[PDB]
Amino acid sequence: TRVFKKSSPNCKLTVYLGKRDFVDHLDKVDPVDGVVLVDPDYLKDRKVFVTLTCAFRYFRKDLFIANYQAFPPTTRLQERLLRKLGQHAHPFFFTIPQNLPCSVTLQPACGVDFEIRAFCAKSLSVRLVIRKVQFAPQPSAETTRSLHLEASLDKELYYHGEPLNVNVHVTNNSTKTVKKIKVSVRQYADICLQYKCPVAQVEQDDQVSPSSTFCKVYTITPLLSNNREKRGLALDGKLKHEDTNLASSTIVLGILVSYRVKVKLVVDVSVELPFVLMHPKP
Amino acid sequence: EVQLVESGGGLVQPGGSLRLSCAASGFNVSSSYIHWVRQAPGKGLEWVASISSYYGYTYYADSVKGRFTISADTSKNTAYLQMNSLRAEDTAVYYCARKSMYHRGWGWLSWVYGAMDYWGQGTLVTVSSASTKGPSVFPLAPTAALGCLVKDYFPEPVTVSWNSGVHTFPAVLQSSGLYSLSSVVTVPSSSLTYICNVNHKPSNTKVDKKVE
Amino acid sequence: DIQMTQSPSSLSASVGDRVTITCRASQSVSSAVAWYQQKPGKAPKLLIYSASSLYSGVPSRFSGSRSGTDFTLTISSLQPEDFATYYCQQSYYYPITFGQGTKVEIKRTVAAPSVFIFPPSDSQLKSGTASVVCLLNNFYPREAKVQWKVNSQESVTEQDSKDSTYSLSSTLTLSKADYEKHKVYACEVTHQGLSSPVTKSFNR
Amino acid sequence: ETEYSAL
C-alpha cells in the first residue's frame, strides 16, 4: 500500500521503509525492517551498511548505535519490498532495546530523536528520520492548612487536548477570606544527561468566606495554541519539521516529562495531582 | 457517535450580524479540524472558515475574512462563528463539519485539512431589508388550466392548496426582496369551482380566491 | 485560488448508466480531493477522500480515481436514489475551493411544453401589479427558452416526480400602466420536443 | 527527502 522511499543526489542507493513512527509497546519495540536498493558499479567492492541511532542533541549524546550490514547479509513486508527490486535489494533489521528515551524535542533538533542512516563503503548518505512513540494504555489530594482543601480528578489518563475536570472542596472555618482559586497545569521537563512550566490556568475569583463550604467542578485544557511561545516546551517527535503535540507523559534516560494539576488558593495552601497526557491508539 | 448541531439561525437585516454555534458531541475541538461551510440558495457548497484549537489555526475564505470570525470554547466543547456585516449574498443554509485529526497512525496530522465527513443539519441564515408582509393573492383564469399568483409575501413557507396535478413553483426573490410565486392546476374544460388558499404562518395570513 | 472545475455541468442519466465526472484543478494537486453528493434540501455526504478512497458507508457503486491532476468520479450504476449534485473540492491548499456541481438529471421521452398564457385578473388589475404568466406546463427536458413579445423570471419547478418534467413559468411583472399600454401579448416557447416553437398569444 | 511510490 504505502511505503517511504528515500535517496541521495546520485540516487544509486534507495531505502524503502514501511513505517516512520515506532510504537513502544513497552515489551517489544516495533522492529525496524527496511530494504536497500543499489547498483553494482557504485558499490562493487564497497559493502552496503545501515545504522540505527538514538541521537540526543542540545552536544551529541547518542545513547545507542547499532550496525547492520545490508550487503553482505549477516519478514513479509521486507519480502514484498524485495520482490519489486531484484538482486540489489537487501534487507536491514534493527531491534530497539525497550529502554530508550522516547521521541521528544524542544521548541526553540534538541531532545531525543531516533534515525536510520544508510550508506555504502568499504569498512564500517541516506538520512531517514523515524521516532519512538507510545499510546495511552482517580487522583485525590488533600491539605488541612482553618482551610480544608480537597481536590479530586475523575480519571488519571487524558488524551492530548481533552479537558480535565477537577472537583474542589473548600471548607473554611477561619477568618482568612479567600481571594482566588487557580486550577493550573504544570509540565515538568527534566533534561537528563525538572523545570516548572505553566501551560493552563483556570483562575476564578471564587471566595469562600468564613464558615463556608465551596463545592464545584472546574474544567481546564492545556493546548499548544497559547504555548507556541514557551521556551523549553517539550514537543513530541517532529518528522521533517511537522507540527507536533506536547511531549506526552513518559511511562518508565533522555528528557523525562511529567504532568500535574495544582489547585492554588490566594488567601494559599494547595495540592498537586499527576495525570497521563499520551495520545490513544487509533 | 459523533455529531454536530448548528444553532442561531434567524432573520437579520443587511449590515447587521448574527452568531452561529456548532455544538460538537463525540469528539473535541482540540482533536478535530472544525469547518464552517454554507450553501447559497439553489447553488453548491462554499467553504466559509476552518479552525483548529490545539494549534490555534484559523483560515477564512477570501469572502469571509474579517466579516466572519471563528473560534471555539473548549470547556463547552463548542465552535463559534460570529457573522459580522451580513449581506444579501451571505443568505444561505449554513453547515458545520468536522475532520478528525486522528488516524495518522499515532497522533495528529497537522497538514491534512482533510475532507469533512460529519456535517450538521443546516441552519438558514437570511438577509433582507424588508419586513413581514401578507401575501397578495390573484386569480389566473383561462384541457383548461387555471392558477393563482401569490405575489409579495415574506417569509417562507406559503402552503397553497387546491380543493392532484397541483404544484408549487419555487418562490423566486423579486428585486425588492419579497417572495412572489405562482401555483396552477389543470382540469378538463367540461367542468371549468376551484378555490386557491394561500397560507402564511409567519404572518398568520390566510386568504382564499375563487377561480372557475 | 484553485479553480477546481468540474465537467460536465449537466449530464443525462438513467438506471444502470456508468457516468464519468471529471474534475480538473488550475494548479497541481496531490491526491487531495473529495466529491460531495448533495440532494436538494439536505446536507452533503462524504464520498471521496485521498482522491481514491471509499469513506465508510459510501456505496461501493461509487468510485474515484486519479489519472494525474484530472480526478475521475465514476458511478458505474447510477441508481435512482443517487440523483443529486456532485461538487469536487481539494483539501490540499487553503482556502479550500469547491467545484460547480454535476447535476444528476433523469432521462425520459422527449416531451413538449403544454403552453398556456395568462393575463392578470380583476383583483390583480386593482392592486396595480400585473404579472403576465407564460406557463410552460410539463415540458421535458429542462433545456428550452421562452421569449416575450409585448424583465422576466422563470419560476421553474424542479423535475416533477410524475414524469421527470419541468413545469416552467416565465412571468413578466409590470405596473398597471405598462400592462395596459400593449394590446396583444405573446410568449414563444422554443423546445427540443416540438416540431416548431409554439407562440401562445392572447388579447389583453 | 522521503520520496514515495507504492507496493
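All residue numbers here begin at 1 and follow the chain in the order shown.
Structure determined by electron microscopy, 4.0 Å.
Just so it is clear, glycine is given a Cβ too, placed from its N, Cα and C backbone atoms.
Under its mutagenesis entries, Swiss-Prot includes A:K240 to A (Swiss-Prot position 295) with the note: Impairs interaction with ADRB2, MAPK1 AND MAPK3; no effect on interaction with MAPK10. Taking the Cβ of A:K240 (mutagenesis position) as reference, residues of its chain lying under 8 Å away and at least six apart in sequence are, in sequence order, A:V129.
With 7 residues unmodelled in between, A:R145 and A:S146 have Cα atoms 6 angstrom apart. Counting 5 residues missing between A:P137 and A:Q138, the deposited model places the Cα atoms of those two residues 15 Å apart.
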